[PDB]
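A.B. asks: To start, I am sharing the structure in question, which I have written as structure tokens.
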Amino acid sequence: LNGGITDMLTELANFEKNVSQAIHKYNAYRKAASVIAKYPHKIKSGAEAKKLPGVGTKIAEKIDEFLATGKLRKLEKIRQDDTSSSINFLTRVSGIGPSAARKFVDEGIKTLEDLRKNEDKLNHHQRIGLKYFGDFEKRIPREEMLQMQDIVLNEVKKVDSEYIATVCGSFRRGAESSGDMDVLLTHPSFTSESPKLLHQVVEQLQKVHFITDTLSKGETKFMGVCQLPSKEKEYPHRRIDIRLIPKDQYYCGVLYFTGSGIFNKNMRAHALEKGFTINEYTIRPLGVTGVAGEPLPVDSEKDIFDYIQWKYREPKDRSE
DNA sequence: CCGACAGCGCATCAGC
DNA sequence: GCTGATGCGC
DNA sequence: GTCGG
Ligand SMILES: Nc1nc(C[C@H]2C[C@H](O)[C@@H](COP(=O)(O)OP(=O)(O)OP(=O)(O)O)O2)c(NC=O)c(=O)[nH]1
Ligand SMILES: [Ca+2]
Ligand SMILES: [Ca+2]
Ligand SMILES: [Ca+2]
Ligand code: NA
Ligand code: NA
Ligand code: NA
Ligand code: NA
Ligand code: NA
């Protein structure tokens, strides 16, 4: 295994994102951690690791130091830095990003209690993130996701039989647990060339006391909180997103939001090699000089695989 | 050597 | 009142 | 921090 290395790299990633405000270093560290986590041998040297794409000179050196000492001095200094620790912690609140965390810590607001004492300094999203701080960090067992899917699919049908709703994310690929629930919604009345379609669904889910809180809500995206009904101890509150997509872009959306991200990458690269470009909304043909044509008609995920002459992959086999 | 690294919907705010 | 920038999360 | 033009 290599859990020591990947943990180190993930801790560095979070430092770069939250304290340094260096999103590309965060992603570099994450990329390195992901390739190493997938590698099938306990790494013995930085040089060994550097053969992996995304591992370069600096991470190789850190791996050598970790392997020889069991720690990383850089990290030890970071862990001991009270300001970096406080900023890092605060960003665990949903809605508190690196900018708000630093600002809070600058004026002595460092702990959950400080936030609770200063709730007037929080915006709506941040107040909800604080409210469900522990709940949002729990994962969702598939059994509960299954029960949540039932409620969402049933309530959407009650509003209008011609809504189509798909629960995507790792759950759709068959994951044993999920971090949140991602619902993609469409309706034949809503296309690229074409009121309250999302609102009526959100409202119905509120009226049945499934949706408990709203982080943000517009005409095409809802971000909020939900909870399964209990008999017993109550269930944790869960993040749920519902995205309203035009029907002619729906299956491209289902494809994208199902992932995995690695899978999307490889599928887009294969599409190109066949003269097509796929993004979150459309698949378009590429001309001989590389000009994208008009979007192609898509009535199913399968249609997309067909265009690029790929055998349809079950969502279950889309980890890569 | 050095620019790219994903980018968009919603909430919020500074500026007009 | 509005627009455009930006933080934020995904 | 890493990669590739
Ligand atoms: N995680 C993530 N997702 C998206 C949207 C797309 C791309 C990703 O391949 C697909 C699945 O993302 P998701 O957040 O569901 O991660 P998931 O794969 O579900 O893991 P889990 O945490 O176990 O539920 O949604 C992002 N971009 C835009 O939504 C993003 O920044 N982060
Ligand atoms: Ca998700
Ligand atoms: Ca996720
Ligand atoms: Ca709870
Ligand atoms: Na946060
Ligand atoms: Na029907
Ligand atoms: Na989450
Ligand atoms: Na080729
Ligand atoms: Na380039």
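In chain A, numbers come from Swiss-Prot; the residues present are 11-204, 208-244, 247-335, in order.
Cβ coordinates are placed from backbone N, Cα and C, and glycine is handled just like the others.
Grabbed the feature section from Swiss-Prot, which reads as follows:
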type: BINDING; residues: A:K60, A:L62, A:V65; note: Na(+) 1 binding site
type: BINDING; residues: A:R149, A:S180, A:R183, A:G189, A:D190, A:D192; note: dGTP binding site
type: BINDING; residues: A:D190, A:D192; note: Mg(2+) 1 binding site
type: BINDING; residues: A:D190, A:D192, A:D256; note: Mg(2+) 2 binding site
type: MUTAGEN; residues: A:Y39 to F; note: No effect on 5'-dRP lyase activity
type: MUTAGEN; residues: A:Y39 to Q; note: Abolishes DNA polymerase and 5'-dRP lyase activity
type: MUTAGEN; residues: A:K60 to A; note: Decreased 5'-dRP lyase activity. Decreased ssDNA binding
type: MUTAGEN; residues: A:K68 to A; note: No effect on 5'-dRP lyase activity. Decreased ssDNA binding. Loss of 5'-dRP lyase activity; when associated with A-35 and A-72. Decreased ssDNA binding; when associated with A-35 and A-72. No effect on structure shown by circular dichroism
type: MUTAGEN; residues: A:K72 to Q or R; note: Abolishes 5'-dRP lyase activity. No effect on DNA polymerase activity
type: MUTAGEN; residues: A:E75 to A; note: Slightly decreased 5'-dRP lyase activity. Decreased ssDNA binding. No effect on structure shown by circular dichroism
type: MUTAGEN; residues: A:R83 to K; note: Slight effect. Abolishes methylation by PRMT6 and impairs the polymerase activity; when associated with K-152
type: MUTAGEN; residues: A:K84 to A; note: No effect on structure shown by circular dichroism. No effect on ssDNA binding
type: MUTAGEN; residues: A:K84 to R or A; note: No effect on 5'-dRP lyase activity
type: MUTAGEN; residues: A:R152 to K; note: Slight effect. Abolishes methylation by PRMT6 and impairs the polymerase activity; when associated with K-83
type: MUTAGEN; residues: A:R152 to C; note: Severely decreased function in base-excision repair. Severely decreased DNA-directed DNA polymerase activity. No effect on 5'-dRP lyase activity. No effect on DNA binding. No effect on structure shown by circular dichroism. No effect on interaction with APEX1, FEN1 and PCNA
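For each listed feature, how buried is it and what is near it?
C.D. replies: Note: A:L62 (Na(+) 1 binding site) has non-local neighbours A:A42, A:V45, A:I46, A:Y49, i.e. same-chain residues 6+ apart with C-beta under 8 A of its own C-beta.
For A:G189 (dGTP binding site), the number of other Cβ atoms no farther than 10 Å from its own Cβ, over all displayed protein chains, is 16.
For A:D190 (dGTP binding site), the count of additional Cβ atoms within 10 Å of its Cβ stands at 17 [all protein chains shown].
In the three-state DSSP scheme, A:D192 (dGTP binding site) falls into the strand class. The number of other CB atoms found within 10 A of the CB of A:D192 (dGTP binding site), across every protein chain shown, is 21.
Counting Cβ atoms from all protein chains shown, A:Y39 (mutagenesis position) has 25 others lying within 10 Å of its own Cβ.
The Cβ of A:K60 (mutagenesis position) lies under 8 Å from the Cβ of A:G66, A:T67, A:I69, A:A70, each of which sits 6+ residues away along the same chain. According to its DSSP assignment, A:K60 (mutagenesis position) is helical.
According to DSSP, A:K68 (mutagenesis position) is assigned to a helical segment. Taking Cβ-Cβ distances under 8 Å and a sequence gap of 6 or more within the same chain, A:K68 (mutagenesis position) has no neighbours at all.
Sequence-distant neighbours of A:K72 (mutagenesis position) (same chain, 6+ residues apart, CB-CB distance under 8 A): A:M18, A:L19, A:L22, A:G56, A:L82, A:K84.
Cβ neighbours within 10 Å of A:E75 (mutagenesis position), excluding its own Cβ and spanning all shown chains: 17.
In the three-state DSSP assignment, the secondary structure recorded for A:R83 (mutagenesis position) is helix.
Within 10 Å of the C-beta of A:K84 (mutagenesis position) there are 14 other C-beta atoms, taking all protein chains into account.
Of all Cβ atoms in the protein chains displayed, 15 besides its own lie within 10 Å of the Cβ of A:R152 (mutagenesis position).
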A.B. asks: By a simple count of other Cβ atoms within 10 Å, which of A:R83, A:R149, A:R183, the recorded positions in the record, is least packed?
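C.D. replies: The recorded positions A:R83, A:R149, A:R183 were compared, and A:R83 has the fewest Cβ atoms within 10 Å.
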A.B. asks: Could you state the whole-number distance in Å separating the C-alpha atoms of A:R149 (dGTP binding site) and A:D256 (Mg(2+) 2 binding site)?
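C.D. replies: A:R149 (dGTP binding site) to A:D256 (Mg(2+) 2 binding site), Cα-Cα distance: 15 Å.
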A.B. asks: Distance between the CA atoms of A:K244 and A:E247, in Å, given 2 unmodelled residues in between?
C.D. replies: 5
A.B. asks: For A:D256 (Mg(2+) 2 binding site), name the DSSP secondary structure in the helix/strand/coil scheme.
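C.D. replies: For A:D256 (Mg(2+) 2 binding site) - judged by DSSP and reduced to three states - the answer is strand.
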A.B. asks: Within 10 Å of each Cβ, count the other Cβ atoms, then let me know which of the binding-site residues A:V65, A:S180, A:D256 comes out lowest.
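C.D. replies: Sparsest of the binding-site residues A:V65, A:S180, A:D256 by Cβ contacts within 10 Å: A:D256.
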A.B. asks: Between A:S204 and A:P208 the model skips 3 residues; how long is the Cα-Cα span in Å?
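C.D. replies: So the two residues bracketing the gap are 10 Å apart at Cα.
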